[PDB]
Amino acid sequence: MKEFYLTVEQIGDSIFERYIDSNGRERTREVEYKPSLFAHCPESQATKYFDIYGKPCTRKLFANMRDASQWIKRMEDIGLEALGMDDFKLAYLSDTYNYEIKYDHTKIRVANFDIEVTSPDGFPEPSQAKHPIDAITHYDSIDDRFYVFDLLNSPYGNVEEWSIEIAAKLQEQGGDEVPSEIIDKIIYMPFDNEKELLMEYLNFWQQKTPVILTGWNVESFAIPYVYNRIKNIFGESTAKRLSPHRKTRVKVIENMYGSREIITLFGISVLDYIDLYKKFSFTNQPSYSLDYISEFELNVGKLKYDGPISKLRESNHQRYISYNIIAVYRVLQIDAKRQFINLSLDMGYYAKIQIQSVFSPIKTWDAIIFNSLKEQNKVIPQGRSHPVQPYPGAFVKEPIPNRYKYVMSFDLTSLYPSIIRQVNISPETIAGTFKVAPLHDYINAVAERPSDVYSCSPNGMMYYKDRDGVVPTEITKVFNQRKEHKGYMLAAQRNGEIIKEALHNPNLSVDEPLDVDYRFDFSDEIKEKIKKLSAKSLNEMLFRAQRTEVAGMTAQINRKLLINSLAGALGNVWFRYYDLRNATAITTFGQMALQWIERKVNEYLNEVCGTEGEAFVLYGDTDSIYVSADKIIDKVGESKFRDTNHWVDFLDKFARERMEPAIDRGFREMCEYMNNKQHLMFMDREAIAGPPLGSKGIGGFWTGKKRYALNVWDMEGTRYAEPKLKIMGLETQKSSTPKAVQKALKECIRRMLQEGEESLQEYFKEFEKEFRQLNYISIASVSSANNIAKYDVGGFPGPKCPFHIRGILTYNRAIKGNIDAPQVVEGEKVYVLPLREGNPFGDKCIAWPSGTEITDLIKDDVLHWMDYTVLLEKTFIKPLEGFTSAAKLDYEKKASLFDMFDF
DNA sequence: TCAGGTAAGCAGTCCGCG
DNA sequence: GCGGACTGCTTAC
Ligand SMILES: Cc1cn([C@H]2C[C@H](O)[C@@H](COP(=O)(O)OP(=O)(O)OP(=O)(O)O)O2)c(=O)[nH]c1=O
Ligand SMILES: [Ca+2]
Ligand SMILES: [Ca+2]
Ligand SMILES: [Ca+2]
Ligand SMILES: [Ca+2]
Ligand SMILES: [Ca+2]
Ligand SMILES: [Ca+2]
Ligand SMILES: [Ca+2]
Ligand SMILES: [Ca+2]
């Protein structure tokens, strides 16, 4: 076995490393690492070290790390660049692991934990830790066991032991429904006092020290609470045993409107699952309570209990403990699905960084580029100070608001990384500049050719063509990984649709799901066996295909994010390779590419249709074009098609055999015009969209930039069993829009695109009639809530107070002088409801914490004074009026001459 | 919301617009 | 009532 690190830290002049040795065992070592840094030297001096520009450098070896850091400061005092990796633990990792790391996850101790703290006087603040910790469940991945530490005696109540027998029972038996598959994996430990609980927890921690530490809100709550509680009871030295090197620090996390404190545990990598989820899930949720996310991800029910959480232990300790265990399990279930831990390990080891550094793409790229350059004996530049400056981004075409019946879209593969590779954009490949004409002149191919020697971007930048820069080289590697995983994702998607089709005709038999690899397109033999399977087996296969698709999605989308972030890192002042010339070279090239190809596609289609000056490209955003296919369908005639799938096949063939070759020729010409290193602008068909054949559906519509809806039959080669709505930007897609309203608007859109005006009118009339019956939570708006203090003037709205903030202030007055009432947390999300004139709350709206029922202190009054009329107009009617006006349809039936006959 | 980037939409405040 | 200047928030890319 090849060795690999687990954690690394600098503590004074020592590196502390936990690692897995060549025998598969966990070890710890302290190394008096002597770092090297670099200074420029005369050309006459012999060396093997050169900076990224080819200037010679001398290596300076220091007696210790403090000396190296002190030298950096003196070099600044003198006014000379101090070159090399100034983060010494990254240099240590590079020296110690000078090969591609192959890691074994089964040797890595991943701990998931959750704590309970009974608090009668509000939220138990981690910084204070004034209340006993009365439950800890700690799952260990190596043992595959849930360790449960249960406090039976507290100042807030003495309780009986938790019963595993009752826990396993159905809720209909009075049990807690702790999943049968984890019942045998629970190791239960009751304690008669908190001191013994915490002492045993620390001994346990010492025996089974987490490498990766995760859970839900562990970084902001569980970890600081445990640390501060142990500190309060036993003193600092005991609390620091949570670090394998006995070193901790309070770290201040600063944001624009305040700060918070966390505990850094040296020698542990904390990956709080709430933060993994926010970074890697590509969702925006109305609430981030574990309950809300578990329901969303797993379709598991809410963990139900009576009374407030502050009385749950006292009233129902059995359920209190069971729910603590289930909470830990739900995070593991989410990870089994999403695989964010696996992703973090993959990317961390690839870059050779502390695993927790995967949250920072700048840190990630700094390490990848450093390791790459080091291998060539090249020396990285010193990081410099830069003022933050704005720079231009993508082009977005202004669409004509309208219905659009038949639409085919086309999209460039990994645009920004492909631009970097094509142009050869890198710190060390800058060759100079040329005199820029207006962008319009390059788009229309009338500007003079920028260069006959160098590779160019229309922002004026020129790049070397003799060899790839380090940025293009390293971005290509991660791009290739992304491409592989996307392949697996798309195959699983296509396989899912095969199963959906088979589910139309399930067989009446008892059988089992097929053992197959969903990452690869099903063979003919598998397809034949699938046609003979029962619904139970097919549904099990569908679930497995969809889980495979999710795994592929996680792996691909976040690798996409990583490579895209390199383009943005070039525009971030903290990146070692910050250069607005390079950042702008990327975005400006993108603007040209989109508008260039718009012109080319319009020219091609005008030629094939025999017209002049007609716009076939109706829209584009960044790297995509949307093409009207009405005329293409009309040339064959709608009556000539047997069914919907027939014209979809036809448009698919037209895009692949005629349009893509024309698009490719257009981009190859653009490559020559800019004299680029390599043609990498690959624009493939994305969506085929239209109404069902023979229906009155409108197919699609646009209301404006970044606001449209399409009825899609085929997406990137996936032919759907049922048509799929692609809706971007509209209120159905916004977390701020009430849940039931999202649903209603989506059905309105479905009816518009698939069925027509009359169907839409029927549904509107019904929703308007019935909506007052909807649950208040389902019709509440959602908003993030920043700067509550700023707009608070003695409990009342100050000047320019935002609507959602006004709601919070209203809530605050209504719960005034009440410790048990849920508090709205600064920077978190709230539900918002309008209030009718003359209500007892004394204002036009109220807001409360999202993902929760409003406190019984005011619930019935909120329900009684809810302004349903305002709700409907603002969240439903106004957006719908926008959709229908754009589509040129009416959501209410207009008066006609036939009304004079009504019978 | 500690953690690559810009473009751009809509809600709402404040207040002008004879 | 709408629209501009502005803040706040949220998406598309
Ligand atoms: C989605 C996304 C795009 N972008 C920018 C960079 C992208 O290259 C460009 C186009 O966006 P996309 O077309 O969404 O993504 P992509 O072209 O990089 O990858 P794919 O092969 O899946 O089409 O917009 C971001 O900066 N951040 C993002 O999160
Ligand atoms: Ca809890
Ligand atoms: Ca398990
Ligand atoms: Ca793209
Ligand atoms: Ca594609
Ligand atoms: Ca069948
Ligand atoms: Ca795109
Ligand atoms: Ca795509
Ligand atoms: Ca009441």
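Recorded method for this deposit: X-ray crystallography, 1.9 Å.
Backbone N, Cα and C define each Cβ position, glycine as well.
Some features that Swiss-Prot has for this protein:
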type: BINDING; residues: A:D411, A:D623; note: Mg(2+) 3 binding site
type: BINDING; residues: A:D411, A:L412, A:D623; note: Mg(2+) 4 binding site
type: BINDING; residues: A:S414, A:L415, A:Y416, A:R482, A:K560; note: substrate binding site
type: MUTAGEN; residues: A:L415 to G or F; note: Increased misinsertion, increased mismatch extension and inefficient proofreading
type: MUTAGEN; residues: A:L415 to M; note: No effect on base selectivity
type: MUTAGEN; residues: A:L415 to A or G; note: Decreases base selectivity by several hundred fold
type: MUTAGEN; residues: A:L561 to A; note: No effect on the ability to recognize damaged DNA. Increase in probability of nucleotide incorporation
type: MUTAGEN; residues: A:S565 to G; note: Increased incorporation efficiency of correct dNMPs; when associated with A-567
type: MUTAGEN; residues: A:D621 to A; note: Drastic decrease in the efficiency of incorporation of dGMP
type: MUTAGEN; residues: A:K706 to A; note: Almost complete loss of polymerase activity
type: MUTAGEN; residues: A:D714 to A; note: Complete loss of viral replication
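This view paints the features noted in Swiss-Prot onto the structure.
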{"residue": "A:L412", "record": "Mg(2+) 4 binding site", "Cβ contacts under 8 Å, 6 or more apart": "A:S418, A:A593, A:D623, A:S624, A:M681, A:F682, A:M683"}
{"residue": "A:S414", "record": "substrate binding site", "Cβ contacts under 8 Å, 6 or more apart": "A:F479, A:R482, A:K560, A:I563, A:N564"}
{"residue": "A:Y416", "record": "substrate binding site", "Cβ contacts under 8 Å, 6 or more apart": "A:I563, A:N564, A:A567, A:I586, A:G590"}
{"residue": "A:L561", "record": "mutagenesis position", "Cβ contacts under 8 Å, 6 or more apart": "A:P361"}
{"residue": "A:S565", "record": "mutagenesis position", "Cβ contacts under 8 Å, 6 or more apart": "A:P361, A:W365"}
{"residue": "A:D621", "record": "mutagenesis position", "Cβ contacts under 8 Å, 6 or more apart": "A:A394, A:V396, A:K397, A:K705, A:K706"}
{"residue": "A:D714", "record": "mutagenesis position", "Cβ contacts under 8 Å, 6 or more apart": "A:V648, A:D652, A:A687, A:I688, A:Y720"}
Among A:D411, A:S414, A:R482, A:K560, A:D623, A:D714, the recorded positions whose C-beta sits under 6 Å from ligand 8: A:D411
Report the residues of the chain - excluding A:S414, A:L415, A:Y416, A:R482, A:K560 - with C-beta within 8 Å of the mean position of the site's C-beta atoms, for the recorded substrate site, in sequence order. A:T413, A:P417, A:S418, A:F479, A:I563, A:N564
Given a 10 Å Cβ-Cβ cut-off, pick out the one of the recorded positions A:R482, A:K560, A:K706 that has the most other Cβ atoms nearby. A:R482
Taking a cut-off of under 6 Å between Cβ and any atom of ligand 1, tell me which of the recorded positions A:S565, A:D623, A:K706 pass. A:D623
DSSP on A:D411 (Mg(2+) 3 binding site), three-state: which is it? strand
Neighbourhood of the Mg(2+) 4 site (A:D411, A:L412, A:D623): other residues with Cβ within 8 Å of the Cβ centroid, in order? A:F410, A:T413, A:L415, A:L594, A:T622, A:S624, A:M683
Show which residues of the chain containing A:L415 (mutagenesis position), separated from it by at least 6 in sequence, have their CB under 8 Å from its CB. A:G590, A:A593, A:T622, A:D623
Please identify which of A:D411, A:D623 has the densest Cβ environment, defined as other Cβ atoms within 10 Å, among these binding-site residues. A:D623
Per DSSP (three-state), A:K706 (mutagenesis position) is coil
Taking ligand 7 as the reference, state which of the recorded positions A:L415, A:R482, A:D623 have a Cβ closer than 6 Å to one of its atoms. A:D623
Under 6 Å from ligand 4 by C-beta, which of these recorded positions make it: A:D411, A:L412, A:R482, A:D623, A:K706? Sequence order, please. A:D411, A:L412, A:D623
